[PDB]
Amino acid sequence: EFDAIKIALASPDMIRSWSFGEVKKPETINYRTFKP
Amino acid sequence: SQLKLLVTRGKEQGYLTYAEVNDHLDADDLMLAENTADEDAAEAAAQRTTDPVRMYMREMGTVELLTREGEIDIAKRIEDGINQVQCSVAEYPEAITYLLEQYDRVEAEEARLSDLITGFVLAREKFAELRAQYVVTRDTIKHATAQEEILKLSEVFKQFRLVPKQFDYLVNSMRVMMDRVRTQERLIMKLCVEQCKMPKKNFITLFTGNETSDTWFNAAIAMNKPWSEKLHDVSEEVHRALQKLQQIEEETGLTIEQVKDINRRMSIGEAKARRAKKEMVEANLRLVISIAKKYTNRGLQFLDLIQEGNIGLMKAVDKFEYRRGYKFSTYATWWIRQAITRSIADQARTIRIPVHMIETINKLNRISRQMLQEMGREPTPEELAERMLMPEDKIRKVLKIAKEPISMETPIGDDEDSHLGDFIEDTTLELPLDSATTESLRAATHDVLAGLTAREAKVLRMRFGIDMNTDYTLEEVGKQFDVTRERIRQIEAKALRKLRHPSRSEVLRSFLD
Amino acid sequence: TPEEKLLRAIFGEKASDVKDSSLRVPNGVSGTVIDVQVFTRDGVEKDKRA
Amino acid sequence: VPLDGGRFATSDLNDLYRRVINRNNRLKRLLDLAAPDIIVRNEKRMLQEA
Ligand SMILES: CCC[C@@H](C)[C@H]1CC[C@H]2[C@@H]3[C@H](O)C[C@@H]4C[C@H](O)CC[C@]4(C)[C@H]3C[C@H](O)[C@]12C
Ligand SMILES: CCC[C@@H](C)[C@H]1CC[C@H]2[C@@H]3[C@H](O)C[C@@H]4C[C@H](O)CC[C@]4(C)[C@H]3C[C@H](O)[C@]12C
């Protein structure tokens, strides 16, 4: 399907391209409703 | 040298002991040991403490403690600073107009009277006096005597004390106005100097002294110099900037040089305040570290506690006055403790618990300890509720808090270094037999639905989203089939009845249960 | 899912609404029950067997 | 992931990410107060360490 694998360094632009959003708070889930 | 001997010994023997390496040589020792193992080459052979806390201690050490009087001077310095900026901003005209408009809006019941102002150096009477002074001064801008009138207006304005929030708002408004003026000036300078190599001497001779009319730029275009000729191409943007400057001059009502001098004095005062505050905090870092050693094992690392304590100190030093006489080490410890406790209650556990619930848990723990010591055996939820004044359901709910999550790598196998995370199953995956059952059900439905008139099959596929993109209602399928929501229901019922009796639908019965 | 909805409509069966997380003997075992004992929280009803 | 009861189990990466984000947000807050350079230097050292 691909036939090769390439490895290199990641630019900040590349890292922003992978992401779907920025994590701003250190919270995980609500302690009462258990929702994200 | 010393490392060379150890390396020679290791090469000769191929291995070394801890004692030999340590003698021939905490974090520095670990780093050296790691470097030595590099060979088992050139870089390691050729090759402070790295602890973030030791470096912090070192950088803090180069400080001098302050004695009782050592603060007083600093304190007065701060006051001077702030006083200066007050006198720097007392001259700003639009500030008093904004204050009056806000006061009128407050009088329109849009906000509490007291929230607007923290008193003065009675509120309605002082506001009336301020309004009278403003009306008598604004309508006397005529130059010769207007300066004294404005000075008296500002002097009476000095008697007032303003809330920090709105005073900072006025300061920021003045800053943004000055920033707009400076941005326009910088655009003019870039479009006139870089684009035309306009000498600075001409700018000083013309721009400075008036800074209002267009004579400094428009009339200089005929100076018989290459820069004047080149300014023709960029004359449009410079003219627009000059128009904006002339409009702004109306708002300022003052010479721009005076504004620059006022801003310079404000900056000097702000720097003085800043240097005084830095000198105060540098001394108090020792107090901050001394306080923040009672919260070691609480979920936060020592350095985080120290940094939170440093925030509280910087807040106190800004809210400390020497009128009361509290030795800083009494007005400051409170803020440090508050900040550290709140930070521990905000960022110490992964599943965050509010502050009030943390206090409830701590109180319950203290009561449980007291009860355990007193009665001897243990307190039960009923006894806890009785001793703690709660409905005995809140107690159970608080006890049911999820504690602290277990590390998923906790070695639990004890036989092959297995981790707790290897034994947790995925409960959302669909069993392979259920997928096959779903496919078989789809096939059976496709087979059965082909055993009735095409209209019935179409209607059933339209109502139930069988292979369709989406479900549909009666009226939509009626639009499809040019009938109105009644014959469609009848045909659907007929088809369901037809499929109802056996000999036509028996494998479906097998799927049912 | 659609089709299962059609099957329910045809045979008029309702949804259970409750699972079946019951205790059952593990596969391959066969014995006799010799003892049963029940533990209940303090604030419960203590069903007949208890 | 929830375990049986009110307990949870978590990977160690959540703790490390939480520490990184806490220190980054604290540094961002600190750079607005115009704190003494000692404090910002210590904060940046801590961020690098995290
Ligand atoms: C050396 C191996 C340690 C491991 C066997 C020990 C150490 C802590 C124990 C867990 C914790 O108590 C938290 C939970 C409490 C529940 O009541 C039962 C499950 C639960 C995961 C416990 C099972 C087991 O007993 C653990 C994992
Ligand atoms: C000797 C090794 C003990 C090991 C076989 C036993 C002792 C404690 C058991 C785990 C704990 O109960 C916590 C969870 C409870 C869930 O219900 C099922 C998963 C879970 C990880 C359990 C699986 C397994 O059964 C464990 C690891």
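Quick note: numbers on chain B are straight from Swiss-Prot, i.e. 7-31, 61-82, 93-166, 216-236, 242-612, in order.
A Cβ is built for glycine as well, from the same backbone N, Cα and C atoms used for every other residue.
Packing around B:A553 (mutagenesis position) is summarised by its Cβ count: 8 other Cβ atoms lie within 10 angstroms of its Cβ, all protein chains included. Where Swiss-Prot documents B:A553 to D as a mutagenesis experiment, the accompanying text is: Disrupts the interaction with Escherichia phage lambda antitermination protein Q.
In Swiss-Prot, the entry for mutagenesis B:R596 to D or E states: 2-fold reduction in activation of class II Crp-dependent promoters. The structure shown retains the original residue. DSSP assigns B:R596 (mutagenesis position) to a helix.
Cα of B:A553 (mutagenesis position) to Cα of B:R596 (mutagenesis position): a span of 16 Å. Around B:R596 (mutagenesis position), no same-chain residue at least 6 positions away in sequence has a Cβ under 8 Å from its Cβ.
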